Amino acid sequence: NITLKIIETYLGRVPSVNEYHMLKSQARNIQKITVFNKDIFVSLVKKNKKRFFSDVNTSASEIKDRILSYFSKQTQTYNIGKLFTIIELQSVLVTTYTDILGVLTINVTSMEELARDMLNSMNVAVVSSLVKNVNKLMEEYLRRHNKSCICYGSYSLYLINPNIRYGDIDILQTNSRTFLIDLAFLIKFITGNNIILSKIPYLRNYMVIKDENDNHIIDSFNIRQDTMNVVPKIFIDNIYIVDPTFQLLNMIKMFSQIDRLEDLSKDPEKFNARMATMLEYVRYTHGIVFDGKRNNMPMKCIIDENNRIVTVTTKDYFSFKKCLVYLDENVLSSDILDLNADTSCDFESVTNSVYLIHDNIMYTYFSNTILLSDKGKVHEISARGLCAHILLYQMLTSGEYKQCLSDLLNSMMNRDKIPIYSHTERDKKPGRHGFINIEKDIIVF
Amino acid sequence: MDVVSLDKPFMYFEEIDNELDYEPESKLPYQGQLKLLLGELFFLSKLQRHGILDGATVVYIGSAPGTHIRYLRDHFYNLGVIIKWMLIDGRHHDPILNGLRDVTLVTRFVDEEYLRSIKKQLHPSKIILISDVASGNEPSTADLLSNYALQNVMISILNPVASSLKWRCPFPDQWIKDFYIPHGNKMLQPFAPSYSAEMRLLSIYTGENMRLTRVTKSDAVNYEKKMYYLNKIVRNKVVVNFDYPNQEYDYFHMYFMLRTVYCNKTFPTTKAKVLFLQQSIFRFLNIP
RNA sequence: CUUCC
RNA sequence: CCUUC
Ligand SMILES: Nc1ncnc2c1ncn2[C@@H]1O[C@H](COP(=O)(O)OP(=O)(O)OP(=O)(O)O)C[C@H]1O
Ligand SMILES: [Ca+2]
Ligand SMILES: [Ca+2]
């Protein structure tokens, strides 16, 4: 029947006694893949080649094969697994390449002072050029795909201060899973390079397409459409950026990561730019009260070290007095469950946690290590991130924050480069490193 | 007539606030695979709302036929989520599960060596355990135990991060010995046997700190009593305030479960989302 | 396991 | 075969 037909028209041969039963399932997937014009594709990667990859060592008849060459392995692949594997990927091209990729081809300096200043208060511490081409694609992307891809990180600030030295166009997108598969092929084709796409068990919803030699091409974070909305999004240049305010809160939350302080005692200027480009945004946007004078900041944080859980007194700001900042996600989760709460607000890889307010109290998990100024003494640069974190929530929920943030900022203006006594050992996140080998035909998560 | 106004269904067992003496005198189609579709859509949904479910491997032991499971699979796939689905069961699985690259189908039965194997195999991917192990008419406490005994082993072995374990206290009058089951919230199941005391033991793990709760017959009485109350008095009530097409307690209950489920597609009110899910769900098993 | 915006 | 349903 019409079924066996499709399997041979696809297998470029007769299906074995078994092969039938297996693929039998992959109906239209396999059928569609076939009665799908390859040519048009062959020319679309071409039409792209010259635009973001004009500078490549490839030819029209050379590339053309690759494309076909791939849609031709059904006939040589005899491993039901590898077979199933190449079919799921051929299908990604088939339905999304057009929609997701093909479409493509159709004042501040002021705070430079404060930047250095707030930065200093702290300071107490101790990649293949395809990067380029891609960084050229991504630009158009954010433009085309406003609502299915939002950006941040280094890049973004350069869109508010073209005087910002960035390296990676960082993003959050509702389809990252596809987005990378596609691009993967894009590069795998035009380049002729055998890339790899991996998921890093550590980061939540994270897949970075690296290079044939581990040359970080570009990484991405996936987020529910749900979350995609609540994110403080901003418009400028027909692309959405993560509202710089928010982006500055993580800024603060980042620096509670010792690791990143052994990074501060390095590029004191690197951050010195992104920094003020932010202090500048808000100050101008929400007229941030910038006078060293600032009360009720860095709420008294109490780190029970036996439970590996902090205790912040947001009181002077939000209905809830305490905010139990957990340091063992897997714990918070169970206890949360114990709280019989099943509607905790999760904002995926954004806040890197799920905030909860059972009985007028806030429970949360801090994705970083905690800084100590002394034994049991929570170094201040901690109450820095600790706060922000909360605020992030406040922001993804739209609540009385402006006040606190402005307040928080002022507390950063010129301060003791306080010694760092110790720091917490961030909970290990489990999971095997999964990857996709377009080339070796291996899919694993 | 036999109605009621509630604030929320009894989600977990610790929440039933009354008892009733079990009296042995003791409603859909394809409802079996439904009771499950929810408890599972629910369990994993949380694991996702808390992250755990991220790129992890769900090891479903006691799955088959497991028709529903497909649904679940399609749900999360459609959600961008990444998960390997390992279904092990001596009996076979609803063919609608073959050909799935994201699903492995073991046609074997579990024991000591076996877990030690798959564990080694799967490691270090984080594991999510879903046991629905069985053993006609209704399992004798003799079996109930051996099963639970076995479930407590999977746990210790596959050392999972979270687990949804079958859990129905062994009838008092038929009690044998005590035992421990892992700590964890116990969710009541919607569209479940008129008078069942089954409930999934949802439990998330600490790491090097496993926890079990000693089970006693006194404990067992509480169940029959409380549970029976639920099945006879609670479920058979009508939530007159609940603004939903169907108003039976269960539909009300089923609501509160889905309310927490995730779904990208944009939706107006929640009733909007839930309702759709429900629809789509019943759709799948094919129930009017 | 290491592999971490 | 220039964005494949
Ligand atoms: N601990 C954290 N938790 C959640 N998000 C974080 C954390 N630390 C940093 N981030 C986010 O990562 C974003 C950018 O990563 P990063 O590369 O380190 O700085 P950048 O501005 O992108 O400069 P470059 O990308 O190195 O050129 C900025 C911040 O919102
Ligand atoms: Ca970055
Ligand atoms: Ca990055």
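Just so it is clear, chain B uses Swiss-Prot numbers, and the residues here are 1-26, 33-141, 145-297, in order.
Per the header: X-ray crystallography, 3.2 Å.
Every residue, even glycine, has its Cβ placed from backbone N, Cα and C.
Database features (Swiss-Prot):
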type	residues	note
ACT_SITE	B:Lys175	active site, for methyltransferase activity
BINDING	B:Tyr22, B:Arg177, B:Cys178, B:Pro179, B:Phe180, B:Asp182, B:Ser205, B:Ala206, B:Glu207, B:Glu233	mRNA binding site
BINDING	B:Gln39, B:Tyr66, B:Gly68, B:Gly72, B:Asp95, B:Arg97, B:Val116, B:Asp138	S-adenosyl-L-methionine binding site
MUTAGEN	B:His56 to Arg	Complete loss of poly(A) polymerase stimulatory activity; when associated with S-58
MUTAGEN	B:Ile58 to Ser	Complete loss of poly(A) polymerase stimulatory activity; when associated with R-56
MUTAGEN	B:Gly96 to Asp	Complete loss of elongation factor activity
MUTAGEN	B:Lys175 to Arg	Complete loss of methyltransferase activity
Residue among recorded positions B:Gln39, B:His56, B:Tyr66, B:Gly96, B:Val116 with Cα closest to the Cα of B:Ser205 (mRNA binding site): B:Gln39
Of B:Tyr22, B:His56, B:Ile58, B:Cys178, B:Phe180, B:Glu207, i.e. the recorded positions, those within 10 Å of B:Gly68 (S-adenosyl-L-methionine binding site) when Cα atoms are compared: none
Cα proximity to B:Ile58 (mutagenesis position), best match among binding-site residues B:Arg97, B:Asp138, B:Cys178, B:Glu207: B:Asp138
Rounded Cα separation (Å) that holds between B:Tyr22 (mRNA binding site) and B:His56 (mutagenesis position): 38
Residue among binding-site residues B:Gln39, B:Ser205 with least C-beta crowding, 10 angstrom cut-off: B:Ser205
Unmodelled stretch of 3 residues - C-alpha distance in Å from B:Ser141 to B:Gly145: 8
Distance bridged by 6 unmodelled residues (Cα of B:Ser26 to Cα of B:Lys33, Å): 14
Alpha-carbon spacing, B:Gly72 (S-adenosyl-L-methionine binding site) to B:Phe180 (mRNA binding site), which is rounded to whole Å: 27
DSSP-derived structure type at B:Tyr66 (S-adenosyl-L-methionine binding site), helix or strand or else coil: strand
Against chain A, in sequence order - recorded positions B:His56, B:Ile58, B:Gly72, B:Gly96, B:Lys175, B:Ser205 with Cβ under 8 Å: B:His56, B:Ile58
Pairwise Cα distance for B:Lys175 (mutagenesis position)/B:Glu207 (mRNA binding site) [Å, integer]: 7
